Amino acid sequence: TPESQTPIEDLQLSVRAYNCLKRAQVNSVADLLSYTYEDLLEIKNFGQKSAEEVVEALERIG
Amino acid sequence: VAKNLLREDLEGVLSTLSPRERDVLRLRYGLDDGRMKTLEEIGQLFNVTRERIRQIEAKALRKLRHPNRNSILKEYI
Amino acid sequence: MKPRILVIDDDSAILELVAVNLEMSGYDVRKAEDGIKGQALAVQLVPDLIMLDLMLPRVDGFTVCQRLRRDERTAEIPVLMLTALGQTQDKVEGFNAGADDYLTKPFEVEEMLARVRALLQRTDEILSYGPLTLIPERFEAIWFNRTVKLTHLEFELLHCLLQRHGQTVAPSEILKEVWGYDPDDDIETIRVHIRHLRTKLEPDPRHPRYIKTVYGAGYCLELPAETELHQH
Amino acid sequence: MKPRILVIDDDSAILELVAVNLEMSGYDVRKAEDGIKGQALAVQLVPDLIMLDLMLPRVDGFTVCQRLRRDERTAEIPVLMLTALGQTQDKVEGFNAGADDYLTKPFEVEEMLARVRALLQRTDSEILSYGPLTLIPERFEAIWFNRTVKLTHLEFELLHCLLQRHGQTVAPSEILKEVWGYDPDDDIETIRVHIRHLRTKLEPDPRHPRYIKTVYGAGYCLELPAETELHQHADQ
DNA sequence: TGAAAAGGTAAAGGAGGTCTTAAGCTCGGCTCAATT
DNA sequence: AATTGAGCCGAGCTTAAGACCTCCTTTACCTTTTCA
């Protein structure tokens, strides 16, 4: 869908969460959808609060 | 062909054990010479005396008895 | 196999003492009463070690050692020369004989056996430190002057830490050594047992002095040197 | 090459006698006055022989020998132990340390050289110590002159990275790549924070840093005084 | 002299590892019949 | 004699929740340089 091609820069993530995802080579919404909540928690220095922030951002884009 | 295969599997799980432990086990079952040795021969050959090799043997077996690092051999029975 | 030792000495009493002591230590001993027979036996048997007298009749021990070093079959066999140490000339000639070590007569049997052990370790546990002594047969620790009973896992954990005294041991290493488990198994169990050790060993378990936690690295056993026991 | 011999002894007079006699025999001699520095030098240099005193401060000679035997890089290096030989208990404990030979003090120089020759005939990469610093990887600690400083993992790795390039300017991108494995283009500002912590632990005045210098526009440099100057800096 | 431009310091907040207890189990020792 | 396994117990062992202390990250605001 056009929302799944959105670059993660438009997710308005925190600079910490954004830099951790970008360090994990996650570049598209499809890539992030390829990770589970557990896989998100396995991301180095990604915390529960940052996963909640990502969930809220995804809900912001539906 | 079921003899060469077995030893390899056994040797692998033995490698996981500490050097002293595996040596103790090999000597207490005669895996090299076919002759089981007592405590006392390893008591003299090895550094510490008798009543020490028994503890090493038990502390090795308890490691092997765990479901990890040894589960293939269960089918050999 | 049992290591083979060739003893060459014209003193039948010294030769017998050495042979008996080596056999009690589990070695296969061969004996020769003269340098010619000794050399022939060395050539025939290729022993794992030669112990060689100095004052053999007809052929001095230095010539014997040089001939052993000249024969490709014996050139690599270690030679422990026994010497009465009394003249600088025998020293200067030993400096050319190719001996691997010297043992002064009279010698302690334990020193001889130590040299033999080192040579054999070349061809191919901490039970006490400062205030801690391990008693394996009873799974007990002497801690300063008090006896502390340990469980099997508490004892093995304390032993693992003592083996690496002053170094930080990683939780994966503890799992591998004590439990034999995969590095990826739950390390939380270790966290429990370390606490028991502290409860048994520290004066205040909340401020552990000896069994330190190195955050992100593991646990370290730091023991005072024997010179400091009077202050603790 | 010239065989490398590491002599470890707290008796400066014995250490000097041994060093002079070995140099006269044509060897490259390295000296350490304590067991921790001796261990660090052994690990860094992988000498062809170690001569090890028994009664070293802070770390006994047995523990030093055992640790050398525990490191795969040093396990094969021959160890000639120097011992004052006087109690059967030190004998019994040496019987388990894994020493290759013993030499009783006082010793004859000719005997010492004979043992050295026999050990050398039998035998046939990181800077962990420089000047006022010993690095202790196993404990994430630094000996700085004579004081122990506890470091975090990243602070320790940063200090090590700087020590590897002592006297050279290290770029922030190089620090990121070596210590963090991050892309050269990631935010270097985080490093700037941790550098002050090192200064807070190591400088006499963190506001006027003498040793951890900033090369403006280039990065950070660890400049350590040579051993000949240590006596002028400990009082600071 | 004014002005980029980099380099520091003190927070706030989070992330991660390391400790503490209520629930439950199972494991070895001790005795003690019962035997090859 | 030597093992041996069996019941009957509480000592050793594991599980799960919660709190809680280092380590790290990133910000807001500065100070401190090299240069037109």
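By the numbers in Swiss-Prot, the shown part of chain C spans 1-124, 134-241.
How was it done? The header gives electron microscopy, 3.7 Å.
Using the three backbone atoms N, Cα and C, a Cβ is placed for every residue, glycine included.
Swiss-Prot lists C:4-120 with the feature domain 'Response regulatory', giving sequence analysis as the kind of evidence. The annotation that Swiss-Prot gives for the mutagenesis experiment C:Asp53 to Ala reads: Loss of promoter activation in vitro. Swiss-Prot lists C:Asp53 to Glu among its mutagenesis entries, and the accompanying note reads: Activates promoter activity in vitro, cells switch to a dusk-like state in vivo and elongate.
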Handout entry: Anchor-to-anchor CA distance, Å, C:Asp124 and C:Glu134 (intervening 9 residues not built)
Key = 20
Practice task
Only counting partners 6 or more residues apart, tell me which same-chain residues put their Cβ under 8 Å from the Cβ of C:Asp53 (mutagenesis position).
Solution key: C:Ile8, C:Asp9, C:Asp10, C:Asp11, C:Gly61, C:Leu82
Practice task
Mind tallying the domain 'Response regulatory' (C:4-120) by DSSP state, helix then strand then coil?
Solution key: 56 helix, 23 strand, 38 coil
